[PDB]
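Enquirer: Before I ask anything, let me first share the structure, which is written out below as structure tokens.
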Amino acid sequence: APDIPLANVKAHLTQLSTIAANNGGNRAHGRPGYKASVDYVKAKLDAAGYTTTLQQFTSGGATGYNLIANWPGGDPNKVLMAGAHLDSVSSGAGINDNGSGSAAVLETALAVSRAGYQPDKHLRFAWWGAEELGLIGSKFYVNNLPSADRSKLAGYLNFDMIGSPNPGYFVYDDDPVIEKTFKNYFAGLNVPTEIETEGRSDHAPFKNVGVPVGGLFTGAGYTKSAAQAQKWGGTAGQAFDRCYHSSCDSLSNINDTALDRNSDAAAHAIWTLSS
Ligand SMILES: N[C@@H](Cc1ccc(I)cc1)C(=O)O
Ligand SMILES: [Ca+2]
Ligand SMILES: [Zn+2]
Ligand SMILES: [Zn+2]
């Protein structure tokens, strides 16, 4: 797998930050900063050669969108998906929650095209709307995916909050092959990981219909323990993300090292699991 350039991921976050500032301070469902976020991500994918689909739904009286991006080619009967919710709460720009996962997934999709990769499995990336309303976009996708297409899914990888400023390195303890893939990447860095428990994200509708899932998380409102600060640094007794769901979930609310490592781990897992 390629090394995902941290600067490229950070540049997507800058664009999402400007989109929030240009649209009332947020990227929330039913508000213009969300569709503007979709438009940015979709244009990058279209230019890289993806087949993109805007999947519309209505929730709360307002139109929502999921953005689906299929990389042409690969085994139609073995589809590997990766995704991230692209909405924020209305209090702020949602840069860690979840610009971080959205940007890592986008940069991995662009890296596939830059590398000339032809995965054996068909790759499909997704950016979900209305996750903050209760997983509404990812539930809509799974609810509207015919059972014959559901059975073609080899896995769903989820990235939701992966740049927390006082990070831990959590790996979902779900499908064993996906989990092993992520833990192997972190072992090569000599960075320990822990099982995710803090978390309620967009892998749940896939997990609940038997699709193998996994993912990465760096923590939200829970407090980092003394033991976790000893293994990862940062500040014991402070939240992993002191700006969770806050107006201060801005460009300053990112730990570059965690964003870089989790973005690189995302690309590692997508390459490994697709061929
Ligand atoms: N989905 C939450 C943040 C979150 C990430 C990962 C897990 I696992 C659980 C929760 C939100 O959007 O606020
Ligand atoms: Ca990198
Ligand atoms: Zn989130
Ligand atoms: Zn959230």
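Just so it is clear, chain A uses Swiss-Prot numbers, and the residues here are 46-244, 247-322, in order.
Header says: X-ray crystallography, 1.3 Å.
Just so it is clear, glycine is given a Cβ too, placed from its N, Cα and C backbone atoms.
The active site, proton acceptor annotation in Swiss-Prot covers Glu176. Taken from Swiss-Prot, the feature Ca(2+) binding site covers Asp48, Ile49, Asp307, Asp311, and the record attributes it to experimental evidence. Look at Swiss-Prot and you will find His130, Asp142, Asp205 tagged as Zn(2+) 1 binding site. Residues or ranges marked as Zn(2+) 2 binding site by Swiss-Prot on the basis of experimental evidence: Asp142, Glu177, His292. Under the heading of mutagenesis, Swiss-Prot lists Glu176 to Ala and annotates it as follows: KM halves (0.33 mM), kcat reduces by 5 orders of magnitude. Quoted from Swiss-Prot, the note on mutagenesis experiment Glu176 to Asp or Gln is: KM decreases (to 0.4 mM), kcat reduces by 4 orders of magnitude. Among the mutagenesis experiments that Swiss-Prot reports, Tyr291 to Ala, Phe or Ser is described with the note: Activity decreases about 100-fold.
For the listed features, I'd like the structural context: burial, neighbours, distances.
Expert: Neighbour count (other Cβ atoms within 10 Å of the Cβ, all protein chains): 28 for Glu176 (mutagenesis position).
Sequence-distant neighbours of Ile49 (Ca(2+) binding site): residues of the same chain at least 6 apart with a C-beta under 8 Å from its C-beta are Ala149, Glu152, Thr153, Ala156, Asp307, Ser310, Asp311, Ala313, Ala314.
Cβ-based neighbour count (10 Å, all protein chains) for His130 (Zn(2+) 1 binding site) stands at 29.
In the three-state DSSP scheme, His292 (Zn(2+) 2 binding site) falls into the coil class.
Just so you know, the Cβ of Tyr291 (mutagenesis position) picks up 19 other Cβ atoms within 10 Å once every protein chain is counted.
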Enquirer: So which other residues, same chain and not among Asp48, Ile49, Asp307, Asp311, have a Cβ within 8 Å of the centroid of the Cβ atoms at the Ca(2+) site?
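Expert: Output for this site, in sequence order: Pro47, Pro50, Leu51, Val54, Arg308, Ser310, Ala314.
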Enquirer: Of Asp48, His130, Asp205, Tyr291, which recorded positions come within 10 Å of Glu177 (Zn(2+) 2 binding site), going by C-alpha to C-alpha distance?
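Expert: Among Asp48, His130, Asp205, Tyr291, the ones whose Cα sits within 10 Å of that of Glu177 (Zn(2+) 2 binding site) are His130.
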Enquirer: Once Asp142, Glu177, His292 are set aside, which residues in the chain still have Cβ within 8 Å of the Cβ centroid of the Zn(2+) 2 site?
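Expert: Here the nearby residues are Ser133, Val134, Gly139, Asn143, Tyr291, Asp296.
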Enquirer: Between the binding-site residues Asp48, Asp142, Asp205, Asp307, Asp311, where is the Cβ count within 10 Å the lowest?
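Expert: Ranked by other Cβ atoms within 10 Å, the binding-site residues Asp48, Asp142, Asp205, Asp307, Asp311 bottom out at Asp48.
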Enquirer: Round to the nearest Å and give the CA-to-CA distance linking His130 (Zn(2+) 1 binding site) with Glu176 (mutagenesis position).
Expert: 6
Enquirer: Compile a sequence-ordered list of residues in the same chain as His292 (Zn(2+) 2 binding site), six or more apart from it, whose Cβ lies below 8 A from its Cβ; state 'none' when nothing qualifies.
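Expert: Counting only residues 6 or more apart in sequence, the Cβ neighbours of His292 (Zn(2+) 2 binding site) under 8 Å are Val134, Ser136, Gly137, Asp142.
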